[PDB]
Amino acid sequence: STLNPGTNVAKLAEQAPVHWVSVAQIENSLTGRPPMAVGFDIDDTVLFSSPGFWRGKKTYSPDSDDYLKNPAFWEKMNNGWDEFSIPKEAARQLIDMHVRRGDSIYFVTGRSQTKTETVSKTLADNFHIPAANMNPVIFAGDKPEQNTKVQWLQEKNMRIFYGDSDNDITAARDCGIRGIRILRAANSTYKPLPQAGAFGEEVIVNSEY
Amino acid sequence: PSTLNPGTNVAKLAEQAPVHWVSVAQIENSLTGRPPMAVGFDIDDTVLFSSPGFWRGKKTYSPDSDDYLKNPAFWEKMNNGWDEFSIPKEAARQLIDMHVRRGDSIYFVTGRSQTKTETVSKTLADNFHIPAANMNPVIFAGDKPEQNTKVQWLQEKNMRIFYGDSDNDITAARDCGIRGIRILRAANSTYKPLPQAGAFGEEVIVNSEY
Amino acid sequence: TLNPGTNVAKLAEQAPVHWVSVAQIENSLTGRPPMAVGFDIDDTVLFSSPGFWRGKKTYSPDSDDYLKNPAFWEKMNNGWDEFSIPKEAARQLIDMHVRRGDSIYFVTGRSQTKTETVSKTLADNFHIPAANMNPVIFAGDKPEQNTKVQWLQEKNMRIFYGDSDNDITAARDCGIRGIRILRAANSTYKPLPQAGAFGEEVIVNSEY
Amino acid sequence: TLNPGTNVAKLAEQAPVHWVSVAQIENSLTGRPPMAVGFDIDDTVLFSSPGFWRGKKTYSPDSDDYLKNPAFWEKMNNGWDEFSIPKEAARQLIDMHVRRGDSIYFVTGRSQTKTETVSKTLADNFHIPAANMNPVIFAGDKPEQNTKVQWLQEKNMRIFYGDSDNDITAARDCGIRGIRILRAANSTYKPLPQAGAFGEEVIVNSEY
Ligand SMILES: [Mg+2]
Ligand SMILES: [Mg+2]
Ligand SMILES: [Mg+2]
Ligand SMILES: [Mg+2]
């Protein structure tokens, strides 16, 4: 645009009409409630997994997103490339809180399903989730050999679902449960960034890292 | 405060307070289907930037303190002409227009002291073009210590929503079990310190400082 | 759309502006002998919108002709600034220059009037010693008055503070240091200017 | 407290930092013939935390001792950068300098290894022309190496870009222009530094 655009105080103080919440406010809203099932999307919600997707694109589809359909990519991505995935501090705070409550934690992902996967171990180890609260990662999809995200949220009776994408939030709305938005990091390779708060949902402050 | 070059970082730049921000459009949308009702507005730093008169009052009657706020002579001047210097807030214009469209009955409940005569009601009706059908003379609730003077009025007029910039405006609404919505107090207001909007978990209107 | 939402890139986005604090300005002048510095008045040291607002409502509700009404200026320059709110940023800047022993000048584009109490209101609100205080200078295109630029050169002002683009370009035209002050969002003089539009230094939190 | 709230003075508060854009940096170089410029690597041109994270988890999960493990560096310098994400801000800067015909140098504090594929990774991801590309320089305190300052002086670099305080001080010690890049909030190298702590220029939106 212009070389020296400058700014003004109206612009400096301008706020988007979003419902921001803190982990502490979420915990307070659960006070007294017995243990329950809660779910988390994985990519850009609990793990900054762009390193692996970046390498996959470079290796299998330098000019496009065809790698997301390449079975070879998914073998690598679900069996070791998450050793390069950086866990999010906001996720750590949320999981620690749910673990203290004794809730059952589920991870639901849209990644393609492979015969073997080490993602579940990576998550339990990185977030130090006790055996009683941990559950194997759930790969949701269209395949007749699997169920959709909405179906899993309902089957496990999850009461809250955390995610960074719009479809994570609409899935929760469709099931009539509490959908909470996590901010996607600016350096994620999954762009454009989504508009957090676009459905009037609660958005966790400072959740980009 | 004592650091010449404090610098900054991106975590700090993107840092957000956990506040429930709302827009006039969202408020309006949340009222769809609701029949006409009574709604209330605080005046100072809510619909009018009235600091000019309070500043002149302080300098005239009590340069070193806030005793002017208890001075009958100050209120006479403030309520009968000094608001000619008070600047209407744009955020208030938008809210008032919206409520007029809904056909709601509008009330102004202020902590200013009541005087024999007052020209504030007319100043408000004129500046915000409020039709006679929606207007109501300003209610001067006064301000007593250890007590919230506004509660009585919100109850008796059956106000369903109350807009205000001070904590006592929000707690008044909470005491009545109605919807209290916060308006940001301008940074150049002489009424300091600025309150912490959202301190009761209430809705706060974006960009409402002007 | 009722819910536009936002994202972290937008939340952390910064305009390329050269921000400075009063402390940094003071530090940049260490060891320098007392000099002459000037300040714009409206929205720089005083939030005078109250008087201009009343003036417009009184003399030209539908336009800005009140700015041409000598009746308005008589009121504005002789008492309506008692309703003007001094700016904290200006207070800090003025105190700093007084401590340095600098010579303070106020240059305004307000219309000149036979008498004025503005100089008094300024010296009183900012506690400016007589030694550093100078009567307000009214500039303009009249034959009996010099323009803003000419006044900066004549007094050899080395720094000029202002909220408007013309305050900064005047400084630029004289080869001196022009420093921008933010105009408050509730000022009636709209639209707000783009502080930093000339690559100049802008004082932080100077909207109040 | 549970509901701390906020106020407009806090919402508009700005730190006194000298922000600049890539366009402004380019403008400031108008007319200057080709020159040498240098870039720090980690968190400046590459978000390399993925490799540093895996190394930490592998060699010293509870400390930074992995930074002195030869086994770590062998893997980090010979392939783990295939997981490093190039920064958009660096891409723009590099494209701008390549267009000017400047010589681009990359100086790193990473431990030197017998071989390295970092140079190849950089040249490929940023499409740097052979005429502007130079092999990565590993600076350090070892007797076989030269310090960062000596390298900047040796190659006569006029500008040095970096995210850490030591990148800026190196430029300051050489009398050249040191420009700060923002370190991403999700970098594993914490705490984040205070960009602008030396009054240096900081590039806007350079965290990605
Ligand atoms: Mg995701
Ligand atoms: Mg009020
Ligand atoms: Mg001005
Ligand atoms: Mg670095």
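Chain D is numbered as in Swiss-Prot, which gives 30-237 for the residues shown.
Just so you know, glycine gets a Cβ as well, placed from its N, Cα and C.
The Cβ of D:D69 (active site, nucleophile) lies under 8 Å from the Cβ of D:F135, D:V136, D:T137, D:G138, D:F189, D:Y190, D:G191, D:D192, D:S193, D:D196, D:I210, each of these being in the same chain and 6 or more residues away along the sequence. Among the features that Swiss-Prot reports, active site, nucleophile is placed at D:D69, with the record citing experimental evidence.
Per Swiss-Prot, active site, proton donor is recorded for D:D71, and the stated evidence type is experimental evidence. Neighbours of D:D71 (active site, proton donor), defined as other CB atoms within 10 A of its CB across all chains, total 22.
If you look up Swiss-Prot, you'll see D:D69, D:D71, D:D192 marked as Mg(2+) binding site, on the strength of experimental evidence. Following the DSSP three-state reduction, the secondary structure of D:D69 (active site, nucleophile) is coil.
Under the heading substrate binding site, Swiss-Prot lists D:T137, D:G138, D:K177. Under DSSP, D:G138 (substrate binding site) is assigned to coil, being neither helix nor strand in the three-state scheme.
Quoting Swiss-Prot on the mutagenesis of D:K177 to N: 40-fold reduction in phosphatase activity. 5.6-fold increase in KM for pNPP in presence of 1 mM MgCl(2). Listed in sequence order, the residues of the same chain lying 6 or more apart from D:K177 (mutagenesis position) and placing their CB within less than 8 Å of its CB are D:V136, D:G138, D:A168, D:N195, D:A199.
For the mutagenesis of D:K177 to R, Swiss-Prot gives this note: 20-fold reduction in phosphatase activity. Nearly 2-fold increase in KM for pNPP in presence of 1 mM MgCl(2). The structure shown keeps the original residue.
Here Swiss-Prot notes a mutagenesis experiment, D:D196 to N, with the remark: 6-fold reduction in phosphatase activity. 10000-fold decrease in affinity for Mg(2+). 18-fold increase in KM for pNPP in presence of 1 mM MgCl(2). KM is 0.79 mM for pNPP in the presence of 10 mM MgCl(2).
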Those recorded positions in D:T137, D:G138, D:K177 whose CB falls under 6 A of ligand 4, listed in sequence order: none
Extent of the substrate binding site in Å [max Cα distance among D:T137, D:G138, D:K177]: 8
